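K.L.:
The structure is given below, and queries will be raised subsequently.
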Amino acid sequence: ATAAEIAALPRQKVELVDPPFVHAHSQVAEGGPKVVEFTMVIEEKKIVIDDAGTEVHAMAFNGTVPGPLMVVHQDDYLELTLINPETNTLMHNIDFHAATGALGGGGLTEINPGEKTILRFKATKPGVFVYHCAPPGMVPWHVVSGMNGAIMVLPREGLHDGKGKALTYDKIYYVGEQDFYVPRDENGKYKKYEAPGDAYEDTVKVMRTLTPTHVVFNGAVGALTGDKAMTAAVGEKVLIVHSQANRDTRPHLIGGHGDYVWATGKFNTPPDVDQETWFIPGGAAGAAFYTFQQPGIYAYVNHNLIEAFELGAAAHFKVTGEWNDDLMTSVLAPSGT
Amino acid sequence: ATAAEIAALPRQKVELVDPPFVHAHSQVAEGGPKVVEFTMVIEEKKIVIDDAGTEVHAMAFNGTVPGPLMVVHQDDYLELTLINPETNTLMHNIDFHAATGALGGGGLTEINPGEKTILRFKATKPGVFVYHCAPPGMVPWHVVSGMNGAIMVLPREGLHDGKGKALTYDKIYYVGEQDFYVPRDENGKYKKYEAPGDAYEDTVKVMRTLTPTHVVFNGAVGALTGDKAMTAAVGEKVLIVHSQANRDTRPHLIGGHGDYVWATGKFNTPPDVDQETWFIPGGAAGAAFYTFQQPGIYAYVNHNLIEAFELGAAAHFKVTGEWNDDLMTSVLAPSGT
Amino acid sequence: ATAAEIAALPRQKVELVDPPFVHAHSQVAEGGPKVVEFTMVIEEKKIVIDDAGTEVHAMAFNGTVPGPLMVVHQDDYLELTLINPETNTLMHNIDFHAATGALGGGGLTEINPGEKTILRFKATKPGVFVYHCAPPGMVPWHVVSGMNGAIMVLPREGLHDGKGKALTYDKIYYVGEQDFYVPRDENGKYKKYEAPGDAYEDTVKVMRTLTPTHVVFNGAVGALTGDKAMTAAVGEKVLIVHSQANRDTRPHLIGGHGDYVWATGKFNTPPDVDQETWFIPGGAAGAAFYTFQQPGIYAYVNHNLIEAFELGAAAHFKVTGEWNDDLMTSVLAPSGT
Ligand SMILES: [Cu+2]
Ligand SMILES: [Cu+2]
Ligand SMILES: [Cu+2]
Ligand SMILES: [Cu+2]
Ligand SMILES: [Cu+2]
Ligand SMILES: [Cu+2]
């Protein structure tokens, strides 16, 4: 499109929504290409990540770990205002894996405390994609401090299966998975630090072991379990976007499947089908579409079950509706022999 | 199908055999849906997993690690009678990744020692699938004590390539790969215990390192080597099902290929072809079809070669037949320069 | 077919070049099947892998880590003369994942110092494939000492996308990724040894932790940076072949994508498209095709960002040409809030 064309496109501001929920959007694009505008303030803040009071100095886009899902359509532009307040201690930036050029945007968005920047890019490829902070020389420390999220660039005609038939979800959830590396003293007690930088050398030591101390969804052990379970009903179609900016994961819905899974995250790559456990490499997002058929509790886990049930990578779904005895039935309930 | 329709279907009782062998079955289904009946008794027992006498308190479906492969066809019902004898010490259950509802069956099959249960589920999706025990609060401990196996839900038509041409094996094997986490004392010797619960806390400590002490096929170092090799002949078509319920693996046939690999394990996802090394994420099963072209010894490994050749994840195939010098030949045998 | 027929085929003697470059070849085969001849001399040699001066006794095909890329076309024959000079200490051999029979060639090419051998195999499957040394009882030690490389078996008609459209690259690089396991003294400084075998025991104890101390491209931290950065231009089509003979990797071009990615490395498996981060399991090679659209610096990394930026797995590209503000622009450069 020529210059004048780009400048005349509609601009639209969107209010973000914290994970695992997602801001207002339409599956099939509304109108032609537009510039979708978002604002995020970076917050450096201590968070508690487990039920032992373990602390991390999180580096949080929009104040959450993960950062929020932004949704646009292919060939829209994403225009982000990124703000680094003067109460923060570090420079930050942003790298969108959906974008082309300048290290994903990281070369154009280095903001010290007290600065802001506005980056625009054309979302030329459809898929879910990671975004993360990447300051030169300190890239993994920011990412493993929680400074990452995802976007979704929907096809203009919405999602389709591998034969081109529409796939239209009723609900979407975004599960960001975070590996944390929390230092411990010689008694095995997690350490606490006054300011983010005080932890840098001890944290890189743990990072070099390649073994996280915690692997969590939505920023903390248990953040999406119990009273915080996600919800659905029998018959509803749910899209589950999952990202992991630094380390591999292998999602699984305990009691369900991924009926269609873009395991690479990219919508022009046909989805796998009927999956039990899919694989999302570190540095990527994936998305799974499932129609719920049975009510009750499900878990949603990274299926290294030690990561899920010892280190924190487990969520719940609570599903309403009527039980299907064709699909499963207890012929003889547990009883004495 | 209605409850009465299911009650009228034919029943077939299968006798399971121990991995890496597979029970008798037909690739193409005979006739219409059936209720395929299986029984497994759970055995808690010490197993020795290496040549140094290292022990695991195994929790073994049908007394083996992995548990046996169960074979059905799409839209059959799998009816399992699961028995937990009074000689065991723990509650157990079963979660079938092929099933829909109640945590794969785990919510309906919780059996204390001295109980049994009967679960039926409809095998609605074709593929190879993990099953495993998953008692609330104790899930990865049971799995990494060997309490896992797989099933195969064949298409009613049998297997096909990505162009719907039939693929018919002459032979099938089931390789269950197991990560074990064995505690060591201050001198580096593996510890022994006299009841499963006595090893729990020390085991969990090793599990949280994410670093197995052993990675084995069929429950031990060397289980599928030497005179317990898998066997085949030149011209024979072989399907190798491989599962890993907790940790990723990357199978490779040394000297061969995966001609067709359903690396996700799901038969409605078209297979990869001409594979050197495929990838099966923790929590899944995959399957590889190969036609042997050369005789001699092959190795079948997890191609993290430290996991294969230091930790235990290596099997052999012995193949009969005539050498093909067109495919390969020693032009000059090793000799002085 | 027969010996008369194979004697009649043309021979082509190729001179290998050092990675990341690739010897001259034709993407579409010039004429009928040929016997493509290569020679490699194995060198046991001390190499320095980081700016601290850390050393590995490398075991290097052609003197480099990785070994060089050999390029043939499907149904050519690859005929390798492999020489183990008398100045080396160990027996070595070669196992081509591209080849069929005798453990990939391993069984036929065991040469002591002062010996040579010539192996010929038919390259029946198109793709990129790992090769590596594999002496029985010492397999992972040789591979993780750098004794591995890759070959490319091009379709005779050159590369195509999943739908039959030709994909012709303008240039090709070969990135070999190497996990090294270097012992450390009680100060945590890397140890040095006199001969390869002096480090064996201490190296095996690091290998069994499954945690490399360094993960590098082209044999050292920073090897593909600075005057050794890869290069391209806006509009240029680049194929990046990447291998890892022992351990998984997840390549990512920072600021770009993989437009077409044969993540399994096999050209009869249609490529994934629009990739952010692809996944190549240990024991495999993959290849990604990308048309550069923006000038400037890029990094090409294993996107476990601790592996990339702490352990060494980061290369650079320098790209010339004109910035595209439609793809990306800084609407407001970093500036005061
Ligand atoms: Cu940051
Ligand atoms: Cu990134
Ligand atoms: Cu159990
Ligand atoms: Cu499971
Ligand atoms: Cu060697
Ligand atoms: Cu190999």
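Note that chain A carries Swiss-Prot numbering, so the residues on display, from first to last, are 40-376.
Quick reminder: no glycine exception, Cβ is built from N, Cα and C everywhere.
So Swiss-Prot says this about it:
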type: BINDING; residues: A:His131, A:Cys172, A:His181, A:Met186; note: Cu cation 1 binding site
type: BINDING; residues: A:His136, A:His171, A:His342; note: Cu cation 2 binding site
type: MUTAGEN; residues: A:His171 to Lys; note: Loses nitrite-reducing activity
type: MUTAGEN; residues: A:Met186 to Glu; note: Contains only a type II copper atom and fails to catalyze the reduction of nitrite
type: DOMAIN; residues: A:212-376; note: domain 'Plastocyanin-like 2'
K.L.:
Sub-8 Å Cβ contact with chain C: please pick out which of the recorded positions A:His131, A:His136, A:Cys172, A:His181, A:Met186, A:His342 have it.
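P.N.:
Near chain C: A:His136.
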K.L.:
Give me the CA-CA distance between A:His171 (mutagenesis position) and A:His136 (Cu cation 2 binding site), in Å, as a whole number.
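P.N.:
Pair distance, Cα basis, whole Å: 8 Å.
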K.L.:
Sequence gap of 6 or more, Cβ distance under 8 Å: name the residues on the same chain that satisfy this around A:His136 (Cu cation 2 binding site), in order along the sequence.
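P.N.:
Looking at Cβ-Cβ distances below 8 Å from A:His136 (Cu cation 2 binding site), excluding near sequence neighbours, one finds A:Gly143, A:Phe168, A:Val169, A:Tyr170, A:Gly322, A:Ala323.
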K.L.:
Rounded to the nearest angstrom, how far is the Cα of A:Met186 (mutagenesis position) from the Cα of A:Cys172 (Cu cation 1 binding site)?
P.N.:
6
K.L.:
To the nearest whole angstrom, state the Cα distance for the pair A:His131 (Cu cation 1 binding site) and A:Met186 (mutagenesis position).
P.N.:
9
K.L.:
Including all protein chains displayed, how many Cβ atoms other than that of A:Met186 (mutagenesis position) lie within 10 Å of its Cβ?
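P.N.:
Within a 10 Å radius of the Cβ of A:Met186 (mutagenesis position) lie 29 other Cβ atoms.
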K.L.:
Between the binding-site residues A:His131, A:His181, A:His342, where is the Cβ count within 10 Å the lowest?
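P.N.:
Selected from the binding-site residues A:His131, A:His181, A:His342 on minimum Cβ neighbours within 10 Å: A:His181.
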K.L.:
For A:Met186 (mutagenesis position), name the DSSP secondary structure in the helix/strand/coil scheme.
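P.N.:
Where A:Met186 (mutagenesis position) sits, the three-state DSSP reduction gives coil.
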K.L.:
Round to a whole number and give the Cα-to-Cα distance in Å for the pair A:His181 (Cu cation 1 binding site) and A:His342 (Cu cation 2 binding site).
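P.N.:
Counting only the Cα atoms, the answer is 26 Å.
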K.L.:
Would you kindly give the Cα-Cα distance separating A:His342 (Cu cation 2 binding site) and A:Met186 (mutagenesis position), rounded to the nearest Å?
P.N.:
24
K.L.:
Helix, strand or coil by DSSP: which one applies to A:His136 (Cu cation 2 binding site)?
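P.N.:
Coil, per DSSP.
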K.L.:
Which residues, in sequence order, are found in the same chain with Cβ within 8 Å of the centroid defined by the Cβ atoms of A:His131, A:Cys172, A:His181, A:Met186 at the Cu cation 1 site, excluding those residues themselves?
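P.N.:
Here the nearby residues are A:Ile81, A:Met98, A:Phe100, A:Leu129, A:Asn132, A:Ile133, A:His171, A:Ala173, A:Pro174, A:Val182, A:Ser184, A:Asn187.
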K.L.:
Sequence order please: the recorded positions A:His136, A:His181, A:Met186, A:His342 that have their Cβ under 8 Å from a chain B Cβ, otherwise just none.
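P.N.:
It is A:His342, listed by sequence.
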